[PDB]
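Structure first, then comments.
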There are 2 protein chains.
Amino acid sequence: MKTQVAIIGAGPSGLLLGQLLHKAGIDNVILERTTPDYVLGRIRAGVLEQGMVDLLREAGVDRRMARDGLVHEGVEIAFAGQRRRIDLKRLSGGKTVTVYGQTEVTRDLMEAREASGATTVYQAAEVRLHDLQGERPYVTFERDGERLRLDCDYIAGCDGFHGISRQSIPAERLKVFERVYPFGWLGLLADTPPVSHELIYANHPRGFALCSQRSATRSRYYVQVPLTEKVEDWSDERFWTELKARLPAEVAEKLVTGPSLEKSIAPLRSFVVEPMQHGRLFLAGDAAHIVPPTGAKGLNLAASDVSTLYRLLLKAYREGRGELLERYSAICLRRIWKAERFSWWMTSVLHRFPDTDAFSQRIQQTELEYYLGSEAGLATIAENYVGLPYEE
Amino acid sequence: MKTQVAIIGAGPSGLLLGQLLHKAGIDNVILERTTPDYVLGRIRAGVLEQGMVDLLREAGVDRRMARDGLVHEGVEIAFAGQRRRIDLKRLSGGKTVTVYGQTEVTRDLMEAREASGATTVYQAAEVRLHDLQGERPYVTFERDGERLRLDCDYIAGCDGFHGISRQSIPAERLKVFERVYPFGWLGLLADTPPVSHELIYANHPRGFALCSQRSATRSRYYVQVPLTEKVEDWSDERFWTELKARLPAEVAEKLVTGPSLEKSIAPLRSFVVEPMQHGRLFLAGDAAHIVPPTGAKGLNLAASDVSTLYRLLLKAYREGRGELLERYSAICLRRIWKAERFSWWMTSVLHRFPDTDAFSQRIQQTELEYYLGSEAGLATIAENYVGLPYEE
Ligand SMILES: Cc1cc2nc3c(=O)[nH]c(=O)nc-3n(C[C@H](O)[C@H](O)[C@H](O)COP(=O)(O)OP(=O)(O)OC[C@H]3O[C@@H](n4cnc5c(N)ncnc54)[C@H](O)[C@@H]3O)c2cc1C
Ligand SMILES: Cc1cc2nc3c(=O)[nH]c(=O)nc-3n(C[C@H](O)[C@H](O)[C@H](O)COP(=O)(O)OP(=O)(O)OC[C@H]3O[C@@H](n4cnc5c(N)ncnc54)[C@H](O)[C@@H]3O)c2cc1C
């Protein structure tokens, strides 16, 4: 079989890239290691930037989002007995963020692809990339015991952190930057009304806590835990008690608790690889970089990578301007590094780090006091939170 | 579940390590991504060093090998109209090599493990390593939809070039050395009597050819092909004609051809990673390094890595000398680099390289003439071919 653009991974990155391209008349095939069900079981993201929202509208998959999504105009940070609200809309110049789960975005994209008739091969086992530096690269994979070959012009590696794409580039050609945090996030999804109409990020001595949501009757809560914890050691009962302990009393007493639909621990890390392409292979999303969930940038950076790749592929196919693809990494890395710096900053001021001396604790507290009390400080959080502008 | 040593991959490396350890009283669990059948379908190696042979005897899996294996005392190199034999036995000081297929070695090891009652989990999907730098590392995997956790003290990554082990070590902690050759080997396994009682490595203007065997009625032939070739473009008919064209007439006319049992193309590469361990994780075999098949060192280097790891694990468990494990990489890398240099040398003097000027062609030919005509030159090939001594 042959196609123009072969896409590895049917998560939001690949599906969004594949929708945009198909819409523009560029044939693409998506190869996914697992099943649609497995993909749909990942809870993950809840916060989307305006740029992600417009990209979904452009891809023609925004009906359900425009209806069910919640537009948020502010967020709250609670520390040292105080609760400070950041007016994102006012401080960022009218920009806002949208709360719509990643499961929903994925489901909408999967349905739009299903209907369009575009090719999608699930349970594509043992995917291997070949002739990346040639003019005719190809992908081999196993479907029901038989190994097929897919010929293409370009390959978009949208296979996540553990995908085959990044591994297929000669190690000596990549420079990795990584930071692993000494804690993870224990998340709990419940069918209960959220405790606030906006998100509450909390720095507490016992550790970080976050009050999020998915809709008016579905909440998502998180608490910072050491990497040595096991999810089975955390009953719903234990989670609620711990969460309550980390929140302001007035917030904790208004909390409607209930049994969990999902519970899991996500470890935290920062990771960037440079460059993000090799020959005819271009990395996008988690395949190229990871940001701690604190700044809500992962899925959103996946979106800007995809918007950039799509627009460069359009010029190549439509305008015969293939030389432009060489600019992929430079354009993306600029936005990636700034979003990494913000996610790193948020993570450092909101979490409890092991082995912290007196001076550092005081500086962490002072960072919050200064940034949340200065009009200029608030603006730096707001513009970064809503999302820095996409480069052209 | 808990065990002492968790082993990733049931190829010869993991099975051999697991047999040795079990025999010494150290419990180990082997996790394999595929099925026993898939493992048994890989043809691969045919030449074993004396050190590999003694290691199999020590592991108590040499009955069938001692019976069916063919001990070779010499090899032949054909170039420029000449056929020169290297008397390995005489030039290396009595050492020889043994021809016994890797499929057989694997089958013998699998049966010995089956009988011993030692744990082996096939179709162990989505294997992930955790807490490598801790005192209690663990492995998570999926077996029939359910994700299990395996606790252990040490983890031996014997999962090959594309395994999860090497990928689990922080990229910034490893320094990769790699060379990819512009050609691959098209191999053909036939149920016919070999053309010679010894192997024939041939440098011919059309490219490299190799006459090997598995037994008195089963041969293995190879011809050098560009990376752009597809196995389906090579009929048995086309292979035999090409092979015949690359061999000395007297050899080519004695050739008994026949339909193929197996046909495949293996690309050539040199690859070394330094160090070969991280915390409680130790890499072995193809997971740590790849050598072009020309010098017949891959499986053999896997054996010395395993012999070293086993002996260091024995001191740790039996003698409480865990500090010795830190020496793993230094000991192995010494043997690896020398076997890499030899495999690289063999590859460069026996193959046709694209874009070679007149001077280089003459030097390649002169290398053969000198090394095959000097008693000292012959000895350097012989001692390296039989295998350099294992370090203690
Ligand atoms: C707890 C948590 C909270 C988060 N919150 C936010 C938030 O509020 N906002 C935000 O922007 N980000 C957030 N993120 C991040 C976001 O979820 C990820 O960045 C996003 O899922 C990345 O999408 P991707 O398409 O790049 O890959 P992924 O979602 O990982 O999907 C990659 C796909 O490729 C497939 N694949 C892997 N290997 C292969 C192979 N060899 N062959 C074929 N297919 C393969 C995988 O099965 C998978 O389907 C959060 C993440 C977590 C963990
Ligand atoms: C054409 C050719 C000829 C050769 N000739 C010779 C010869 O004559 N002599 C010689 O010494 N060498 C030779 N070699 C090399 C030799 O075959 C390899 O070095 C040897 O197979 C390495 O063994 P290993 O156990 O390290 O791995 P492998 O044989 O690759 O096995 C690794 C195992 O790990 C499994 N695995 C992979 N990923 C995972 C995962 N995520 N989870 C669990 N399991 C996983 C794989 O399924 C596989 O079963 C030759 C190779 C080739 C290709």
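Numbering starts at 1 and runs along the chain as displayed.
Recorded method is X-ray crystallography, 2.4 Å.
Cβ coordinates are placed from backbone N, Cα and C, and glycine is handled just like the others.
Under the heading FAD binding site, Swiss-Prot lists B:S13, B:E32, B:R42, B:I43, B:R44, B:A45, B:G46, B:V47, B:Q102, B:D286, B:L299, B:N300, citing experimental evidence as support. Following the DSSP three-state reduction, the secondary structure of B:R44 (mutagenesis position) is coil.
Around B:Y201 (substrate binding site), taking its Cβ as the centre, 20 other Cβ atoms fall within 10 Å, counting all chains. Among the features that Swiss-Prot reports, substrate binding site is placed at B:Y201, B:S212, B:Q213, B:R214, B:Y222, B:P293.
The annotation that Swiss-Prot gives for the mutagenesis experiment B:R33 to K reads: Slight decrease of affinity for p-OHB and NADPH. For B:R33 (mutagenesis position), the number of other Cβ atoms no farther than 10 Å from its own Cβ, over all displayed protein chains, is 22. In the three-state DSSP scheme, B:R33 (mutagenesis position) falls into the coil class.
Among the mutagenesis experiments that Swiss-Prot reports, B:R33 to S is described with the note: Slight decrease of affinity for p-OHB and strong decrease of affinity for NADPH.
Mutagenesis annotation in Swiss-Prot: B:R42 to S, described as 3-fold and 10-fold decrease of affinity for p-OHB and NADPH, respectively. The turnover rate of p-hydroxybenzoate hydroxylase results from impaired binding of NADPH. Hardly disturbs the binding of FAD; the structure shown retains the original residue. Around B:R42 (mutagenesis position), the same-chain residues six or more apart in sequence whose CB sits under 8 Å from its CB are B:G11, B:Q102, B:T103, B:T106, listed in sequence order.
As a published mutagenesis entry, B:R44 to K appears in Swiss-Prot alongside the note: Decrease of affinity for the flavin prosthetic group. It affects NADPH binding, resulting in a low yield of the charge-transfer species between reduced flavin and NADP. Under 8 Å, Cβ to Cβ, and six or more positions away along its own chain, B:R44 (mutagenesis position) finds B:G101, B:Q102, B:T103, B:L299.
Sequence-distant neighbours of B:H162 (mutagenesis position) (same chain, 6+ apart, CB under 8 A from its CB) do not exist here. Under mutagenesis, Swiss-Prot gives B:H162 to N with this note: No significant changes in affinity for p-OHB are observed. However, the affinity for NADPH decreases strongly.
According to Swiss-Prot, the experimentally introduced change B:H162 to K is described as follows: No significant changes in affinity for p-OHB are observed. However, the affinity for NADPH decreases slightly.
As a published mutagenesis entry, B:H162 to D appears in Swiss-Prot alongside the note: No significant changes in affinity for p-OHB are observed. However, the affinity for NADPH decreases strongly.
Among the mutagenesis results in Swiss-Prot, B:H162 to Y has the note: No significant changes in affinity for p-OHB are observed. However, the affinity for NADPH decreases slightly. The residue drawn here is the original one.
When other Cβ atoms within 10 Å of the Cβ of B:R166 (mutagenesis position) are tallied across all protein chains shown, the result is 24. B:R166 to E appears in Swiss-Prot as a mutagenesis experiment; the accompanying note says: Loses the ability to bind NADPH and FAD.
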Around B:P293 (substrate binding site), how many other C-beta atoms are within 10 angstroms of its C-beta? 22
Might you list, by sequence position, any residue in that chain lying six or more from B:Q213 (substrate binding site) with a Cβ less than 8 Å away from its Cβ? B:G46, B:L70, B:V99, B:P194, B:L199, B:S219, B:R220
All-chain count of other Cβ atoms within 10 Å of B:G46 (FAD binding site): 25
By a simple count, how many Cβ atoms lie within 10 Å of the Cβ of B:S212 (substrate binding site), its own Cβ left out? 21
Quiz question: given the binding-site residues B:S13, B:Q102, which has the greatest number of C-beta atoms lying within 10 angstroms of its own C-beta? B:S13
Looking at the recorded positions B:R33, B:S212, B:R214, B:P293, which have a C-beta within less than 6 Å of some atom in ligand 2? B:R33, B:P293
Please report how many Å separate the Cα atom of B:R166 (mutagenesis position) from that of B:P293 (substrate binding site), as a whole number. 21
